[PDB]
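Everything below concerns the one structure shown next.
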Amino acid sequence: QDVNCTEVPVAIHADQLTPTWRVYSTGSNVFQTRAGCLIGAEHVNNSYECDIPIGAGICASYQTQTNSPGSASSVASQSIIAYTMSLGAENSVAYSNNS
Amino acid sequence: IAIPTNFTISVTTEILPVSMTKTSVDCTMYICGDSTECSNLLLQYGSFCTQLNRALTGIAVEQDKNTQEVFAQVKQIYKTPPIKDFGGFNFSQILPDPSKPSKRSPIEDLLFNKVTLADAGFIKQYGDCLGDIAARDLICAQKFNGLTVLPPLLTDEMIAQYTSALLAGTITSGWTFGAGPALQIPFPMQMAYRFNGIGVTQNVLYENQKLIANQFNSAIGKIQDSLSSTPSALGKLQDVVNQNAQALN
Amino acid sequence: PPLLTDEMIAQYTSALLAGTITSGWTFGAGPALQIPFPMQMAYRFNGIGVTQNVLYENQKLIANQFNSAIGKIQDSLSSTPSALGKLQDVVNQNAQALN
Amino acid sequence: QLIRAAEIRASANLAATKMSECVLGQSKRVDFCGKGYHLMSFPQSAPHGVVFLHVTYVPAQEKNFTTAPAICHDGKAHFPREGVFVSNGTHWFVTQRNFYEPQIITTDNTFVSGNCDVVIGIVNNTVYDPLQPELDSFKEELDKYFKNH
Amino acid sequence: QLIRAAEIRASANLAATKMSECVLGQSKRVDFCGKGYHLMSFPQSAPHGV
Amino acid sequence: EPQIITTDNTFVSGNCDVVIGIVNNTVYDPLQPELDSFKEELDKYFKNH
């Protein structure tokens, strides 16, 4: 939180820590949000209902991405996805002046 | 007796705060800074810091709950029809404005420009306090001491979209919107329904439709005039912001 | 000291009573429109689902009841002690805290 | 902060109640949302708050008139179904309560209840039956048939 | 004092609602103003209340 | 629950020159057909006899 996150990689004093935690210090999945940045979440460009609220309109969920690992992996490898939440089903009432 | 022979349709404004600023405090960093001796000493007082963090987190989550309860009452997002012919009732004064990037109605624009937020709506600090984007003296001085402002879950754009949905539902469907399926109804007949609701016959509207529309439009315009002119109109929201800022200071 | 004196609150209550008695519910929605009080009670009977005539054909009786009821209230206050319990409890709490 | 959050929770609950009862419906609760009879309401977002524009109906330009609670005709007491008996000095009409729309007193806009000895202030006037003139229209035809032929 | 002041504000808000809904009008919501079908309410002043 | 537009489920106010969107149709009065029922009897009496 409140870190860009160009600081995070070694700002935790990663030298004297465990490699397991350092796995979450860097990676291909680094997403910038107004609530800081998110490590370990894939940013999808489509919207769902809010499952886990991160903040500033960004929510996170655990979804069957059905990506290349999805096609390859039998389990259809499920990851954590970060998305912009959708307010609700979109509708338009057929308004007329004599209907 | 005394029976009125005419009417005025009046638009009045009511302002209600819905949420505070989501604030969190690192108890250990406030009390002890970076000293390890003070932290070890503070470990001897028990779970006071955990209690304080729990209470502040409860408040923070409650703020999002408040906003959701107020604004997320609508099941579905509605659009007003492209052709905006509502029998003389204008509404191009409270509906979203496509030209502006924010997609806010003009009244919403005036309202957002009258509450300064006390510069308390900033979270990140690096890059030299975001290159002065976040007010240095207040925000950075506060949060160097473990005092952070968390961002709300719903953005301003999302709250504006919820409001637009509510207006679209009201204009295109009436109250059927909120009791089940949305049922379209021409707006003059909606106003006639509502006239029946207050004890006035339908014909009083259909035989005065132009006058009623003109009065409604003029009142809506006067609302912006008053908000733009009248000082301290949004006093309550500013009071909330000022109280939070003063407590943190 | 409070901003509004007891005399001023009493004046406000007198204004509300006069408005109600002389104009029904009209003075809370716009101009105060005078209406004979029996017609007020007829309207208020219609509001609770009882036809107008029921009032007019029983006016005297209804009046006699209303007046009597008011008297009883005074008695229930003059005789029964601890009737104003809530206000006394507020005063007692404040006094005990200050002590 | 806990106390202030409780206060803001009260405000947010009130705001949600107003959103339900004034934007999503029409409220009969006087002064709950708007001064005057509430027609509708429109919400607007403000920083950390909501602004409701309450559109209400305020009567204006009232004139005095004289009133009675019932009309005695043919020994029967007539009361208005939905309206008031109103007099403009000479003639008696029935008008809806919140807007002056005078109408002739007929059996369609009045109902009978008892004789006119029990109601205080009952006045004398004619109640027009829309069926008698229609019947007479061809009772005249009968008279013409039996007099001119 | 702050907690007690929050409690009285809730009684004053309730009192204001009763003033509006029962003195300035006729209320259909039940048991809000009295027991039975509400006809009309009258306000009176008490040293710190109504 | 569709019903026929009659003079018992409608009320009259003014002439159809001020309401926007008014449409033409017959409003059925229950008394006219019944009265015509024996107006025909009158016509029969005064024409066939």
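Since chain C takes its numbers from Swiss-Prot, the residues it shows come out as 862-960.
Cβ coordinates are placed from backbone N, Cα and C, and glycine is handled just like the others.
Database features (Swiss-Prot):
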VARIANT   C:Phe888 to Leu  In strain: Eta/B.1.525
VARIANT   C:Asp950 to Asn  In strain: Delta/B.1.617.2, Mu/B.1.621
VARIANT   C:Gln954 to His  In strain: Omicron/BA.1, Omicron/BA.2, Omicron/BA.2.12.1, Omicron/BA.2.75, Omicron/BA.4, Omicron/BA.5, Omicron/BQ.1.1, Omicron/XBB.1.5, Omicron/EG.5.1
Rounded Cα distance, in Å, between C:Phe888 (variant position) and C:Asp950 (variant position) is 35
Within 10 angstroms of the C-beta of C:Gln954 (variant position), the count of other C-beta atoms across all shown chains comes to 13
The most crowded of the variant positions C:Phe888, C:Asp950, judged by neighbouring Cβ atoms within 10 Å of its own Cβ, is C:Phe888
